[PDB]
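Everything on this sheet refers to the single structure shown next.
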There are 2 protein chains.
Amino acid sequence: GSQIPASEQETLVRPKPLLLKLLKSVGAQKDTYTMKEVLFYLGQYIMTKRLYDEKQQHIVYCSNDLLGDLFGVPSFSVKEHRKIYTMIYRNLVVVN
Amino acid sequence: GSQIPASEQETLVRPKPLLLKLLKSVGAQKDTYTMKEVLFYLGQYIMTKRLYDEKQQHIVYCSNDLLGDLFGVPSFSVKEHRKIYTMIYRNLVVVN
Ligand SMILES: O=C(O)[C@H](c1ccc(Cl)cc1)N1C(=O)c2cc(I)ccc2NC(=O)[C@@H]1c1ccc(Cl)cc1
Ligand SMILES: O=C(O)[C@H](c1ccc(Cl)cc1)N1C(=O)c2cc(I)ccc2NC(=O)[C@@H]1c1ccc(Cl)cc1
């Protein structure tokens, strides 16, 4: 989360089928996570498939990728935390 | 429009306050347009403010532009025709 209220970073959530598959494919193994954990695994993911741009590393390109289907965009910046979060929020259910 | 029938491109619409200002900001001067015209002005806007990705030209990076707020995305592909129509529709009222 970095600059997302730490309180919000610990928010307990249940990823929907598509996001859950993304997570487990990189090593995750629960059905319930904290936002901070999702970001972490989503972080490994980006890193392993190298969805980042070599010369412009803070920009991710997920056009022809499963991530692109979850987020619904061809690219985003890892510097804009609030936007990534809301993009992640649509692929899960917040456990109350 | 494209991938979208001509019957749909000619649909009559009334942009909402923000999209309207957006349109008039690039030379438009009506309060009601056809989808085809909105796309055209929106095309000039994108081009005029150089919002296209230099190395992935089919991607409109509108993250830090008012266009980002209206479309609700940090970016989008000009190949996703139906998605663009949807984003535009949310910003207007179809003149019945
Ligand atoms: O570790 C961080 O603090 C940072 C981060 C950036 C934005 C947000 Cl919302 C949370 C965390 N982050 C990265 O900088 C990062 C960037 C790339 I390019 C690749 C991996 C990576 N690793 C991270 O753990 C996160 C991160 C992971 C997934 C996503 Cl979608 C965004 C950022
Ligand atoms: O001219 C077209 O047929 C095409 C177009 C693409 C998608 C849709 Cl839905 C309608 C029209 N189009 C562009 O390819 C385009 C691309 C860029 I990058 C910049 C301008 C541009 N000009 C256009 O007239 C359109 C277009 C304009 C605005 C938007 Cl939001 C999307 C496409």
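Heads up, residue numbers simply count up from 1 along the chain you see.
Method reported for this entry: X-ray crystallography, 2.6 Å.
Cβ coordinates come from backbone N, Cα and C, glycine included.
These features come from Swiss-Prot:
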DOMAIN    B:11-94  domain 'SWIB/MDM2'
MUTAGEN   B:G43 to A (Swiss-Prot position 58)  No effect on its ability to induce apoptosis
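Taking DSSP states H, G and I as helix and E and B as strand, the domain 'SWIB/MDM2' (B:11-94) has 37 helix, 20 strand, 27 coil. For B:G43 (mutagenesis position), the Cβ neighbour count at a 10 Å cut-off comes to 12, with all displayed protein chains included.
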